[PDB]
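Right, one structure below, let's go through it.
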Amino acid sequence: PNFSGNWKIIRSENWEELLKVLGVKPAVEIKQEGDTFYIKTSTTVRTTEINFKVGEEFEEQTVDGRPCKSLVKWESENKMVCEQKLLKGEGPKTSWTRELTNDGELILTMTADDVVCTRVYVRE
Ligand code: NA
Ligand code: NA
Ligand code: NA
Ligand code: NA
């Protein structure tokens, strides 16, 4: 399945704790063509865009905001996983996953050391 769409958030669990264990309502637009992705995430006041291909390193930021090199792999046909490494600093191990349900929900998880936050999106 293909992750393209305009995605609205419907659930969120542990965002502040991801935030509270770390230092410190986004809409998401995805275009996927094969293994190539564009993901734009925005709130009312902030926006960011990433471009990556599965299996190719790229640069982005950690939950707490620090510069990182990322690499995405497929865990299955419906789920991708991303390992991150800070470009400069020491820190918690951070990563994220995105997967699609058969019903077309997009589930994001974000992990910072042992704390996991889950966000769920549907297409609008
Ligand atoms: Na903190
Ligand atoms: Na970030
Ligand atoms: Na952040
Ligand atoms: Na980290």
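Shown for chain A, in order and in Swiss-Prot numbering: 2-25, 39-138.
The header says X-ray crystallography, 1.5 Å.
Just so you know, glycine gets a Cβ as well, placed from its N, Cα and C.
Listed in Swiss-Prot:
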type: MUTAGEN; residues: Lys21 to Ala; note: Loss of ligand-induced nuclear import; when associated with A-30 and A-31
type: BINDING; residues: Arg133, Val134, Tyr135; note: all-trans-retinoate binding site
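In the structure as shown, the Cβ atom of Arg133 (all-trans-retinoate binding site) sits within 10 Å of 21 other Cβ atoms. If you look at the deposited chain, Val25 and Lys39 flank 13 residues with no coordinates, and their C-alpha atoms are 16 Å apart. Counting in whole angstrom, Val134 (all-trans-retinoate binding site) lies 20 from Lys21 (mutagenesis position) by their C-alpha atoms.
On the backbone, the CA of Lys21 (mutagenesis position) and the CA of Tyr135 (all-trans-retinoate binding site) stand 23 Å apart.
Taking the Cβ of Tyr135 (all-trans-retinoate binding site) as reference, residues of its chain lying under 8 Å away and at least six apart in sequence are, in sequence order, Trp8, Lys9, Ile10, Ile11, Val42, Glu119, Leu120, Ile121, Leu122. Apart from the site residues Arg133, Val134, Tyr135, the chain places the Cβ of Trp8, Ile10, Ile11, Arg12, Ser13, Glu119, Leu120, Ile121, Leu122, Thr132, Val136 no farther than 8 Å from the centroid of the site's Cβ atoms, the recorded all-trans-retinoate location. Per-site Cβ counts within 10 Å over the recorded positions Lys21, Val134 peak at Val134.
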